[PDB]
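To start, the structure itself, in structure tokens.
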Amino acid sequence: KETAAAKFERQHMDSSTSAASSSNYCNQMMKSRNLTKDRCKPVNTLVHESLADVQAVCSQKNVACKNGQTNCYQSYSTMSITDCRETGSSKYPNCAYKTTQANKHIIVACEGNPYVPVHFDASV
């Protein structure tokens, strides 16, 4: 079984680029990060900053999570991110995603020792 921290890395980390290259970035990334294996993950955000920078958020602004839990943190600075969301023409096994690049604050849920990101809650 994949650890929560490892799952967060696979789903939400892409430090290899400064920002979404093209409109096909999401189709490519959602497939390579295995998020279209048995079904198309409807929504997924990828962060284009170093793993260290994202992990550091767990020691930044403590804020409420959408679900009410209090283990969420909002990055002090904005970060390059890409939101990947299924389009209307998307239908397994032919997943299709819209790529939306943005520079905003990220909010992640943290847990464990080390205290690292285990969920991507939202971006602001």
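To match Swiss-Prot, the residue numbers of chain A are left as they are there, and the shown ones run 27-150.
When the header is checked for method, it gives X-ray crystallography, 1.5 Å.
Yeah, the Cβs are placed from backbone N, Cα and C, and that goes for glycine too.
Per Swiss-Prot, the feature active site, proton acceptor maps to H38. For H145, the entry in Swiss-Prot reads active site, proton donor. The substrate binding site annotation in Swiss-Prot covers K33, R36, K67, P68, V69, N70, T71, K92, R111. Here Swiss-Prot describes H38 to A as a published mutagenesis experiment; the accompanying note says: Loss of activity. Quoted from Swiss-Prot, the note on the mutagenesis of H145 to A is: Loss of activity.
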Three-state secondary structure, which DSSP defines for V69 (substrate binding site): strand
Cβ-Cβ neighbours of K67 (substrate binding site) (radius 10 Å): 17
Entries of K33, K67, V69, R111 which, being binding-site residues, have CA atoms within 10 angstroms of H145 (mutagenesis position): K33
Max pairwise CA distance, angstrom, over record-listed substrate binders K33, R36, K67, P68, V69, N70, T71, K92, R111: 22
Residue from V69, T71, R111 whose C-alpha is spatially nearest that of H38 (mutagenesis position), among the binding-site residues: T71
Fewest Cβ neighbours within 10 Å, where candidates are the recorded positions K33, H38, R111, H145: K33
